[PDB]
Structures are given as structure tokens and as C-alpha cells.
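Participant: What follows is a structure written as C-alpha cells; I'll ask about it next.
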Amino acid sequence: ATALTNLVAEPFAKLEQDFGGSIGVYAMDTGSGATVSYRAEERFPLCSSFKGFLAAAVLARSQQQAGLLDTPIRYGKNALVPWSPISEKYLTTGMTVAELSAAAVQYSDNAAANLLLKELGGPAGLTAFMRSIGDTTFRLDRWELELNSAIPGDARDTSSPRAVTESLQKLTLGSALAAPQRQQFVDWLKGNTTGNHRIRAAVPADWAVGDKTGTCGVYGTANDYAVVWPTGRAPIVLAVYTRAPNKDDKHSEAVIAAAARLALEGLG
Ligand SMILES: *C(=O)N1C[C@H](NOS(=O)(=O)O)CC[C@H]1C#N
Ligand SMILES: [Cl-]
């Protein structure tokens, strides 16, 4: 007999009632292969969460371009956009590709993400990297900040929780990348600073977590994805995405953390 997915689903539905929108969740236990899935194939806006996959695409590029990571990108004023706290600090000097990548992942630095997008040939460059690892769902169309609009019905700049999770698993645990680059991706995720009230809030403090958040700032639209390493057990890969129908519906970190908990607890 298979899982009773109605029973697995029930507490997510309840959560989304008080939230006033939609929650998408996919979790995969890499030990057992068990999964939790709720609206896991619906599209949700990526917001800043594309920046993790961006860093991975940069790492993929570096495999073929020795020293790309230690190459400084020296930029002007036009690179800068709000929510770019690290790239703003280094305007007068520049930042290496590695530094920009760390800033994109760990501070969700907007300007740094746009600078790296330019290196890959724009949003379409990153989408093409995702297609190269078999993600047919992911689509990044625009740049920071336009990609944050999160307008109801817009398929631009979205993916599914499931596709996010499968791609995250390929890049962090599978061999999609070479082992040094894979470790570098994990290290960047592990050092994220913006995720303490989301998936990390659901995980025992002594378990290692790498994550990337997104917060569009409208339409209740926010997210997190992560790899979790329970001590002495196979890692878990999961993604939690939200949206809501009104522009002024608040997003909620508590809801994200609650959905992560339900997902993690439901794996077996
Ligand atoms: C991305 O979604 N961002 C970047 C920035 N940081 O928030 S995040 O949730 O940590 O990713 C502010 C909100 C939004 C923008 N712009
Ligand atoms: Cl400029």
C-alpha cells in the first residue's frame, strides 16, 4: 500500500487557510526515498531564491574557466540596486566572482546577482543551465528587481517546489557538478544569513542546514529551500514556497517554518 496523500496533505491545507493563500511543499529523504508533496507541481514565483541556482551555474562555468572565481568584477553605479548591502560596500574596488556569489547566496545581494547573470548571458543563461541538468520547469526571464513583481497568473520567473528540490538535490548531493564545486555550493548554502526564521527554524540546532530564501515583498510571496543533514543519517532536500491572491497579503516566515516542520515530520 502507498501513502495516504490526503492524510499527508491535511495539515498544509489548514495552514494555508489561516495564511490566506497557497503553500507549495516538496521534501525528499535521500536515505529512504520517501517524499512529502503538497501543491508541489504548482508554479510559484522564485523571488530571490533563483540566486542559489545562479551560484551553481557560476560554479559550473568555473569548471571550464580556471580562476574565474578569483577574477575581480569592477563595476559602476549602474550595477547598484536596493538590497545590495555587500556590492554597495565594494563599489570603489570591485568584487571577485566568488565574493559576488557568496554575497548573492548568503546576503541575497541583488546587484551581485545581476552582475553574475550578466556573466552567464542574462536570465536566459541561467534557465539554460537549469535545462542542462534536466529541470524543465525553472524559468528565469527577468533581472532584479523586476523579477520580484509576483503578479497573479504570471508564469515568468517561477518554478515548482518539486523542481526546485530535484535540482537542489542534483547540484548539492548528486554529481551534477565536480566535487570541489559541489562542496563550494554546499559551503555557500551553509553560510546563508537570511534563513534563520524559515526552514532552519524547524530543524534541530545541531543539524547542518544550507538554504536560500526569497521574499518578493508582495502577494504573500516568499520561500525557502534547503538541504538538511541530520547527524548520521541521509540528508533531506526540501522546498517551501508561498503566494497569495492580494497584493497586500503578508508573507509569513512562521508559515514557512511550520510547513517545513510538517514536511520534515512526515517523511518515512
Ligand atoms: C529577494 O527575494 N530579495 C532580496 C532581498 N533579500 O530577501 S531574501 O528573502 O533574503 O531573499 C530583499 C527582498 C527581495 C528583493 N528585492
Ligand atoms: Cl555603470
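Chain A uses Swiss-Prot numbers throughout; the residues present, in order, are 22-289.
Looks like X-ray crystallography, 1.8 Å, at least that's what the header says.
Backbone N, Cα and C atoms are what each Cβ position is placed from, and that goes for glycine too.
Okay, so Swiss-Prot annotates it like this:
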ACT_SITE  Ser69  active site, nucleophile
ACT_SITE  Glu167  active site, proton acceptor
BINDING   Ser69, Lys72, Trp104, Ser129, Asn131, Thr234, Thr236  beta-lactam binding site
MUTAGEN   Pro103 to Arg  Increases catalytic efficiency about 40-fold with respect to ceftazidime and reduces catalytic efficiency about 10-fold with respect to nitrocefin; when associated with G-239
MUTAGEN   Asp178 to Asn  Reduces thermal stability of protein
MUTAGEN   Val239 to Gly  Increases catalytic efficiency about 40-fold with respect to ceftazidime and reduces catalytic efficiency about 10-fold with respect to nitrocefin; when associated with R-103
Participant: Using the centroid of the Cβ atoms of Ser69, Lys72, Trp104, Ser129, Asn131, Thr234, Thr236 as reference, list every other same-chain residue with Cβ within 8 Å of it (recorded beta-lactam site), in sequence order.
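Facilitator: Here the nearby residues are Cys68, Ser70, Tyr128, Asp130, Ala134, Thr215, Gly235.
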Participant: Which of these recorded positions (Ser69, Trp104, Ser129, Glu167, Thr234, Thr236) have a C-beta closer than 6 Å to some atom of ligand 1?
Facilitator: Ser69, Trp104, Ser129, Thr234, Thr236
Participant: Spatially speaking, which of the recorded positions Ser69, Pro103, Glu167, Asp178 is closest to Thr236 (beta-lactam binding site)? Use C-alpha to C-alpha, please.
Facilitator: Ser69
Participant: In which DSSP state, out of helix, strand and coil, do we find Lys72 (beta-lactam binding site)?
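Facilitator: Assignment for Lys72 (beta-lactam binding site) reads helix.
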Participant: If you measure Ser69 (active site, nucleophile) to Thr234 (beta-lactam binding site) at Cα, how many Å is it?
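Facilitator: So the alpha carbons of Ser69 (active site, nucleophile) and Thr234 (beta-lactam binding site) sit roughly 7 Å from each other.
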Participant: Given the recorded positions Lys72, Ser129, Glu167, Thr234, which lie close to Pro103 (mutagenesis position), meaning Cα to Cα within 10 A?
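Facilitator: Within 10 Å Cα-Cα: none.
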Participant: Using only C-alpha positions, which one of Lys72, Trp104, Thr234 is spatially nearest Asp178 (mutagenesis position)? These are the binding-site residues in the record.
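Facilitator: Sorting the binding-site residues by distance from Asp178 (mutagenesis position), the top entry is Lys72.
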